[PDB]
Amino acid sequence: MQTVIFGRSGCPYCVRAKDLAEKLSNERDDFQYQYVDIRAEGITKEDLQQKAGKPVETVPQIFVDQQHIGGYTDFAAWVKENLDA
């Protein structure tokens, strides 16, 4: 599916979500990922806040096609109990 990482380049934080999503992207031939940045490209915390589900002031965040998962933690966990095959 389409996994999207919306993080803050510069910090070794999104790196985990990208690596995970990426690795998955290769472990499973049906998985693709996208690294989108909030400043580098120009996104607004408002729009994101809206599409994520009011994550107040917490980054980075991961999205899955249409649903929002949360932070790298939720992403790793989500992955574990979803792509365990």
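The deposited model was determined using solution NMR.
The backbone N, Cα and C atoms fix where each Cβ goes, and this holds for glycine too.
Listed features, source Swiss-Prot:
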DOMAIN    1-85  domain 'Glutaredoxin'
MUTAGEN   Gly10 to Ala  No defect in AMPylation by YdiU
MUTAGEN   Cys11 to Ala  Abolishes AMPylation by YdiU
MUTAGEN   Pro12 to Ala  Abolishes AMPylation by YdiU
MUTAGEN   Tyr13 to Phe, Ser or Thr  Abolishes AMPylation by YdiU
MUTAGEN   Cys14 to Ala  Partially abolishes AMPylation by YdiU
MUTAGEN   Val15 to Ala  Partially abolishes AMPylation by YdiU
MUTAGEN   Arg16 to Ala  Partially abolishes AMPylation by YdiU
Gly10 (mutagenesis position) to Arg16 (mutagenesis position) - Cα separation in whole Å: 13
Cβ atoms near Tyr13 (mutagenesis position) (within 10 Å, other residues, all chains): 16
- prompt: For the mutagenesis positions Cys11, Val15, which one has its C-beta crowded by the most other C-beta atoms within 10 angstroms?
  reply: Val15
- request: Pick the one among the mutagenesis positions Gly10, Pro12, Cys14, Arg16 whose Cβ has the fewest other Cβ atoms within 10 Å in this structure.
  value: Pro12
Query: For the domain 'Glutaredoxin' (1-85), what are the DSSP-based totals of helix, strand and coil residues?
result: 31 helix, 20 strand, 34 coil
